[PDB]
Amino acid sequence: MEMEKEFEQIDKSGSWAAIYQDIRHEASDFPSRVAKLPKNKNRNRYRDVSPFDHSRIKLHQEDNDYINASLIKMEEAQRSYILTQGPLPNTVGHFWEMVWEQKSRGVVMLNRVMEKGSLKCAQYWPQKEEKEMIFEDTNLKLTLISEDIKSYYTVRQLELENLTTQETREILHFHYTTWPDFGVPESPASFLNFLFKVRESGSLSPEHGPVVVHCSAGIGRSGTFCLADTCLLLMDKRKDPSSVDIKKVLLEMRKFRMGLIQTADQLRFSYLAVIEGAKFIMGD
Ligand SMILES: COc1ccc(NC(=O)CN)cc1
């Protein structure tokens, strides 16, 4: 069923809450035993959001390999993503260790550091060129090289140095700066524009490690980004939007991380973004 007609059918019947609960009911349930170990309690932002054991990212250290991060591997689309929580004060060094070890070229941030007067994530990157950050626990140095500010998003060029070997790499930071907490973007237009910028950078391409994507919990806004990208890519591979079932793609992604898409409104927005984005893929 053309999703654009499935969309109008759900809208006119006001059944978004009903579709969403059906997904919640059919979603995979896998063990998260490492996340729940007592030694890891201060590595988790939210007690109810944990990576599955089978798909969790392992840190390359003997001490404690744990981070709240999952590998989402989309076999037909040939895209991979790492979805992770907003870093905590004690996990900013783990965060940059993961980017280094996984060979990522992009970090995608969909939240502000403050929303609702609570810190949704640590200030984990430098704000001024001349004030670099050193992560003593993981032996990394991070420097701001350049910043480009637009109205609702900013891009940054960062330099990450492995202080152990003195190798350096260029990391691109894509910061979507106007997406409300457990909300939806102002318009499919600004979201998709932002998406088409990450895609142009090379950050999603198979020559690099997987893109790191986060919000506060790494499931809601983060879920919407990878779901829209994969659905549009599938359209591209088969040049046939008719063939894509957004609900089936979401359940496939939920085999690798729990809770992706946190509200019925986030599900409705995901449909809107894919429908409007398709008007580019099919040749306009
Ligand atoms: C901060 O703004 C910039 C972002 C990226 C670059 N370099 C690239 O290679 C992007 N494809 C340069 C400046």
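Positions of Cβ are set from backbone N, Cα and C atoms, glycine also.
Record features (Swiss-Prot):
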ACT_SITE  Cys215  active site, phosphocysteine intermediate
BINDING   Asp181, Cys215, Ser216, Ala217, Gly218, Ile219, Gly220, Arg221, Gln262  substrate binding site
MUTAGEN   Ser50 to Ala or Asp  No phosphorylation
MUTAGEN   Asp181 to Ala  Substrate-trapping mutant
MUTAGEN   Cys215 to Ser  Catalytically inactive mutant; abolishes sulfhydration
Which entry in the list of recorded positions, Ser50, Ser216, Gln262, has its Cβ near the fewest other Cβ atoms, using 10 Å as the limit?
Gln262
In chain order, residues whose C-beta lies under 8 angstroms from the C-beta of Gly218 (substrate binding site), counting only those at least six residues away in the same chain, are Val49, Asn68, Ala69, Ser70, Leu83, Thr84, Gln85, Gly86, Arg257
Using the structure shown, find which entry in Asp181, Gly220 (the recorded positions) has the sparsest Cβ neighbourhood within 10 Å.
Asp181
Cβ-Cβ distance under 8 Å, sequence separation of 6 or more, same chain as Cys215 (mutagenesis position); the residues meeting this, in order, are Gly86, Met109, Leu110, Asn111, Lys120, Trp179, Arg221, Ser222
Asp181 (mutagenesis position) as reference: those recorded positions from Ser50, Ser216, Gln262 with C-alpha within 10 Å of it
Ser216
Determine, to the nearest whole angstrom, how far the Cα atom of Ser216 (substrate binding site) is from the Cα atom of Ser50 (mutagenesis position).
13
Over all pairs in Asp181, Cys215, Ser216, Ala217, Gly218, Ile219, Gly220, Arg221, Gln262, the listed substrate binding residues, work out the largest Cα-Cα distance in Å.
12
Environment of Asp181, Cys215, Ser216, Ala217, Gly218, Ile219, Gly220, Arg221, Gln262, the listed substrate site - residues of the same chain whose CB lies within 8 A of the CB centroid
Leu110, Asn111, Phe182, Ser222, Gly223
